[PDB]
Each structure stands twice: as C-alpha cells, then as structure tokens.
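S.K.: Handing you this structure, nothing more for now.
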Amino acid sequence: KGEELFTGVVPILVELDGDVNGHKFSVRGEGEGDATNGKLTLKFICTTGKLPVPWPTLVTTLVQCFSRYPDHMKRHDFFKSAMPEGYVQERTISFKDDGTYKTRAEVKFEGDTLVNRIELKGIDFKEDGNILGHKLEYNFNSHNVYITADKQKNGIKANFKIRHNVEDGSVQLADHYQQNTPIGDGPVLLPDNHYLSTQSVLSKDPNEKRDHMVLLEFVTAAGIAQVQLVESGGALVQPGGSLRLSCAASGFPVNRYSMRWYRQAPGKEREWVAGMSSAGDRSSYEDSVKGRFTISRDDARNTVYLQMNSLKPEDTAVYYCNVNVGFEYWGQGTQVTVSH
Amino acid sequence: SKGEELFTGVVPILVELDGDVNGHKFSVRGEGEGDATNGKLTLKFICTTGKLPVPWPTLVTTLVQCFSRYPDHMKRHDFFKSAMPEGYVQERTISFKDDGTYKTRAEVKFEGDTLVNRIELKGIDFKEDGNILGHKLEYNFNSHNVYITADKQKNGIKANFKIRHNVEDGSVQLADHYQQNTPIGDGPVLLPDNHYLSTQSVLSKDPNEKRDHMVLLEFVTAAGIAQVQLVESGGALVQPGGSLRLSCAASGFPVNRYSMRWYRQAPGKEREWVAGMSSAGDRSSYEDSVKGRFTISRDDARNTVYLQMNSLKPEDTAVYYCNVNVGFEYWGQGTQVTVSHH
C-alpha cells in the first residue's frame with residue numbers, strides 16, 4: 001500500500017538536534033532516496049559550526065524505508081507499510097568503553113518529501129576518547145542489521161554492532177538496539193527474522209567549507225530463502241562399501257518437482273549423477289554410477305535419498321541435491337570420501 | 001560511455017528468430033522490455049509458424065547480454081553496451097550431448113528506441129527420437145555462469161559455458177555453448193578481462209495466448225572481478241606455544257595509503273578484531289587477547305601485509321581475515337589456522 005510511494009526517486013530531508021556531554025549541535029541534510037535501487041544520496045551540514053562528534057558516529061542515526069526489498073521479501077517490509085504516516089525510530093547506541101547515544105526519530109512524509117527528524121542525546125563520553133577526541137577514520141564499513149518483529153508494540157526491533165575504524169589501527173564498537181513503532185493506527189507488515197545488508201561510502205563536497213558529510217548508501221534486504229535443501233550422510237568409506245545420503249527439502253512439496261543429485265570431485269567439473277521425475281514414475285542415472293546408485297524420495301517427510309553401493313575411489317566428491325521451482329536451488333553439499 | 005547511456009532507462013526489446021533444425025523450419029518473434037540497471041529482462045516469444053518443433057528452453061540462450069548488470073567497478077569491462085548503437089554480431093555453436101547441433105548467428109543493435117536481436121539458426125544431426133525433437137525437456141531453465149574472455153584479435157569477446165536442461169525422466173541434457181562476439185562498427189570498444197555473467201531465468205505462459213509461446217523473466221548480473229582484493233595465506237596446523245606468520249596480498253590500492261586490519265572468527269563465535277596499523281604506518285594496535293604475542297607489519301614494495309603470531313594457544317584457532325576500507329569495506333576469503341596437539 002505504502003510501497004507505491006517509493007516507486008520513484010523521493011526527496012529526503014533530515015533534521016537532527018543533538019546534545020552530547022553538553023556539547024550541542026544541529027545537523028541538516030537533503031538528497032534523494034531510491035528504493036527501487038536501494039540507493040541513497042545525501043549531503044549533511046552542521047548548521048551550528050564545527051561538529052563535536054565524528055560524522056561516522058551519526059551515520060546510523062541520520063531512513064530504512066529506502067532499503068531494497070526483493071519481490072519475495074516484500075511482505076516483510078515494515079518500513080514502507082507504515083508510510084506516509086510513518087514510524088517512530090528509537091535507538092540506544094553503546095560505544096564500547098565510552099559513552100552512549102540515545103535517539104528518537106520520526107520518519108514520515110510531509111508533502112512529497114520524506115522527513116527524518118531526530119532528537120539525539122549523548123552522555124558519559126570521555127573527552128579524551130575516540131568520539132569526543134575525534135580519533136575515528138572518515139569512512140564507514142558494511143554491516144548486517146538484524147530485524148525481528150515486535151508484536152507487543154506493533155513494530156520491529158533491530159540489533160547490530162557497528163564497527164568504526166580508529167586512526168591507530170584499532171576498532172571502535174557501537175552496540176545498536178533499535179525499536180520501531182508506526183505513527184498511525186493503520187495496520188502494518190510485521191516480518192519474520194531477516195536482515196538488511198548495508199554498505200555506505202563517505203566523502204566531502206570539494207567546494208564546501210562548512211562542516212559536512214556527503215553520503216552514498218546501498219541497503220538490500222535478505223535472510224530468507226523461499227526454498228532450501230540440506231544434504232546429509234556424507235562420510236569416509238572403504239572401497240566396495242556403501243552409504244546413503246539424505247536431503248531435507250523446504251519451501252515446496254517434494255512430489256510436485258523433479259529432484260536430482262550432482263557431485264563435484266576436486267579439480268573436475270560438477271556432474272549430474274541421478275534424478276527422478278516429479279511424478280516419481282521415472283528415475284535416471286549417469287553412466288558411471290548406473291546400477292550402483294539408487295534415488296528415492298519420501299513424500300511425507302519431504303526428503304530425498306541417494307543410495308550408493310559398490311563405492312569406488314572415483315565416487316569421491318562433494319554431493320549436492322538440486323531442484324528447480326521457477327528458479328534453481330542447491331544445497332550446501334555433503335562430502336563423501338572413498339579411500340583406500 | 002556513449003553506449004551506456006542507451007541503457008540508463010527501461011528499453012523496449014524486439015527479438016526475431018528464423019530457424020531450421022533437421023529440415024523442420026520455424027519462426028519466433030518476441031517483445032518486452034529490458035532494464036540493464038537491475039539486469040532484469042521480461043519477454044514474451046511466439047512461434048509464428050504454428051507449433052514449435054523444438055523445446056522452448058533450447059532457444060533461451062539464443063533468444064541480449066547488453067542488458068546484463070555490470071557494476072560500477074566492472075563498467076570498463078562491458079563490451080556489450082560499448083558496441084551500441086551500431087551493435088555486435090553474436091555467433092554460437094551449441095552442441096547437445098549425444099544429439100544434434102545448433103549454429104546461430106545474430107545481430108544485436110538498436111533500431112529506433114528498441115533494441116533488436118535478429119537470429120539465424122540452423123540445427124543438424126538431431127535425433128527425431130531424442131530429447132530435443134522428441135520434446136523430453138521439462139519446461140523451465142536453470143542458473144548458469146557464462147564465462148567471458150576477451151578475444152583481442154577480433155576486437156571482441158568469447159564465451160564458453162554448459163547449459164543444463166532438465167529432462168522429464170530425471171536426467172539432464174547438456175548443451176555446450178561456444179560463443180564469439182564481434183562489433184559491427186570499427187569504433188573502439190571495451191575489451192574486458194576474464195569475468196562471468198551470473199544468469200537466472202524463469203519460464204511461464206500467457207493464459208490468453210493460444211499460440212505456441214514462451215514467457216520469460218531473466219536476471220543477469222556481471223561478476224568475478226573486484227577493483228580491490230585481499231588474499232590471505234599462511235594458515236596451517238600448529239602446536240600450542242608455536243608460531244606462524246600470515247600474509248595478505250592486496251590489489252587495487254597502495255597498502256601505504258590505507259589502514260589494514262586483521263580479524264578472526266572462531267567456530268561458533270562472532271568475528272572479532274585482532275590487529276591493525278595506521279594508514280601512515282606510524283601506529284599499530286592489538287586486542288587484549290593477543291597483546292605482546294602478535295605483531296603486524298606491511299611491505300610497501302610488495303604491497304603486502306603480515307601478521308606474526310607467537311606463543312599460540314588453542315583459542316587462537318580461527319579463520320583469520322584481513323580488512324581494508326577504500327570507499328567500501330573489503331575482506332579476503334580468509335585463511336584457517338588451527339592450534340592443537342599432534
């Protein structure tokens with residue numbers, strides 16, 4: 001419903017009033033988000049003069065509604081679902097061996113503009129530490145924001161550890177705890193556990209003498225696979241011996257699709273071994289393994305098997321299971337070794 | 001860069017295929033829209049000759065790699081868009097294993113606002129009772145990596161890949177592709193280094209179309225070359241109290257203009273920062289676990305970074321990664337060090 005708003009490039013406005021250890025400041029920023037590409041372009045300015053904290057410490061605080069949710073996960077996007085009326089975003093950010101940011105923001109549409117308005121309160125910072133002492137490199141790393149649903153408050157919670165590069169070669173950790181709740185009474189999408197993969201790049205406007213930050217960001221949602229295969233049963237076995245592989249299938253009925261086994265020996269190419277028809281009325285085997293190997297499936301437990309008999313050293317490989325439901329899927333594989 | 005600009009928006013596609021396989025003749029026509037920025041394709045094809053003598057999946061690779069998504073760092077490596085608007089000739093030999101062969105020749109150029117793929121296809125030596133002419137192939141398509149090399153003589157590229165066709169009896173029908181592209185104009189073009197296209201396709205049908213047809217959704221994105229890369233070495237099995245030295249080879253940036261760090265991940269634990277040194281090289285830092293035992297350094301000449309590990313304990317067992325941020329964070333694949341008795 002709210003997703004329709006993010007189809008195009010949307011003008012962004014960011015407004016932050018901070019206080020850290022009594023040091024007060026204001027940040028203002030403008031740009032355009034594109035959810036369609038999961039892209040952000042913004043320029044921020046300290047309007048109060050010089051910024052008392054490093055710019056990277058403000059990055060996570062300064063619009064996750066611009067994240068790119070792939071089609072399959074679009075049901076899991078809380079952020080766009082709460083718009084235009086928006087959501088409240090609250091964080092407690094703990095810098096290790098140093099002070100803490102506490103933040104409260106409202107991200108809503110005002111006119112055609114999406115507005116992030118934040119109040120930020122820092123405390124317990126060491127004046128000689130990495131933040132107030134400006135010891136952090138100007139850049140930003142890539143992180144995964146782990147999202148769970150908050151059903152009690154009709155919103156989400158998030159947990160992630162931000163890694164800030166320190167100029168002496170060390171790292172400054174910022175523990176993020178996040179909770180969002182929508183502004184309106186309108187119903188919202190509450191997702192299952194997933195994560196946002198975020199990468200940012202920081203820079204400066206060559207012509208700008210005010211204390212500022214130019215920010216490009218890419219966020220894309222992930223962490224749920226519609227289909228999953230897990231192989232099991234691999235082991236080390238003497239020549240002439242026998243073992244059985246099992247694959248646990250998820251995301252689809254095993255009896256509505258054909259399933260195949262592949263194997264890859266070291267240095268050689270991955271080859272098809274065995275397979276069976278979706279109906280289960282036909283099964284096929286590659287020439288190397290014919291008569292030795294047998295494929296089968298259990299419709300009830302949604303699992304597929306490969307029985308391997310009269311094993312030879314040449315059968316040594318990593319064995320994979322394979323299915324195509326609109327898309328091809330593989331398992332992580334399982335290692336069988338035949339020696340001597 | 002002239003030719004990239006043609007692909008900035010969603011552009012209409014038209015495909016027209018004329019073919020003969022074992023004397024059986026047919027024509028295919030298709031249309032839709034490509035988006036190169038996301039590398040997405042949406043097309044609908046129709047056999048205009050009546051019923052198609054071959055399975056639709058066998059025509060997929062023949063039926064516009066200029067719509068592949070080449071990421072910013074690899075944009076110098078995009079031959080396909082560089083040949084536009086004049087376009088390129090794409091030629092393939094497709095050998096179906098234990099069966100016949102396709103020969104294809106295509107011209108992909110812009111005509112008006114629509115990018116047009118026009119193909120001649122000649123099949124021969126096909127078994128009338130085989131998987132192709134006997135229609136034994138499932139209606140679907142798998143995911144493949146298309147390996148692209150430059151062919152410098154022809155001012156263009158070559159490709160080699162194996163398409164895997166699912167057969168209805170549970171088996172697989174292999175189609176070996178041999179590909180060569182050459183530009184239509186003499187205008188200079190981008191010749192890439194070795195890389196690959198990661199392609200996924202999905203097939204479906206239009207409910208209101210009674211003609212023999214194929215509805216195709218495709219996702220292609222280029223990969224296999226990073227502007228910046230870290231490769232660790234030196235991981236091994238080591239006795240407690242022993243020593244080993246890890247090295248990381250860096251590419252795409254001077255090791256002396258950027259800070260480099262080492263991280264490690266023990267099994268079941270979270271990845272932790274171990275050691276690092278300033279971009280200038282005047283400061284280096286170490287975590288409490290490793291303090292005094294570990295030493296980081298770098299060789300500006302060989303553009304390499306080291307980690308010396310002394311008085312090793314079992315707890316030092318982990319995969320060790322090297323880390324740098326040039327505009328983006330980069331990791332190596334890591335190297336495994338194991339500390340245990342013999």
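Don't overthink the numbers, they just go from 1 along the chain as shown.
Every residue, even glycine, has its Cβ placed from backbone N, Cα and C.
Swiss-Prot documents A:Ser142 to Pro (Swiss-Prot position 147) as a published mutagenesis change and attaches the note Increases fluorescence at warmer temperatures such as 37 degrees Celsius. Quoting Swiss-Prot on the mutagenesis of A:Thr198 to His, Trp or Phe (Swiss-Prot position 203): Results in significantly red-shifted excitation and emission maxima. Here the residue is the original one, while Swiss-Prot reports the published mutagenesis A:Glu217 to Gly (Swiss-Prot position 222) with the comment Suppresses the 399 nm excitation peak, leaving only the longer wavelength peak at 475 nm.
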S.K.: If you count Cβ atoms within 10 Å of each one, which of the mutagenesis positions A:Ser142, A:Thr198 comes out on top?
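M.R.: Sorting the candidates by Cβ neighbours within 10 Å, the top entry is A:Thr198.
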S.K.: I'm trying to understand the geometry here, so how far is the Cα atom of A:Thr198 (mutagenesis position) from the Cα atom of A:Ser142 (mutagenesis position), in Å to the nearest whole number?
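M.R.: Cα-Cα distance, A:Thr198 (mutagenesis position) to A:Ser142 (mutagenesis position): 6 Å.
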S.K.: In sequence order, which same-chain residues at least six apart have a C-beta under 8 angstroms from A:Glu217 (mutagenesis position)?
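M.R.: When sequence neighbours closer than 6 are ignored, A:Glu217 (mutagenesis position) has A:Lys39, A:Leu40, A:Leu42, A:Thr198, A:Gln199, A:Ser200, A:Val201 within Cβ distance under 8 Å.
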S.K.: Do the mutagenesis positions A:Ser142, A:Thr198, A:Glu217 include any whose Cβ comes within less than 8 Å of a Cβ in chain B, and which?
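M.R.: Cβ contacts with chain B under 8 Å: A:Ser142.
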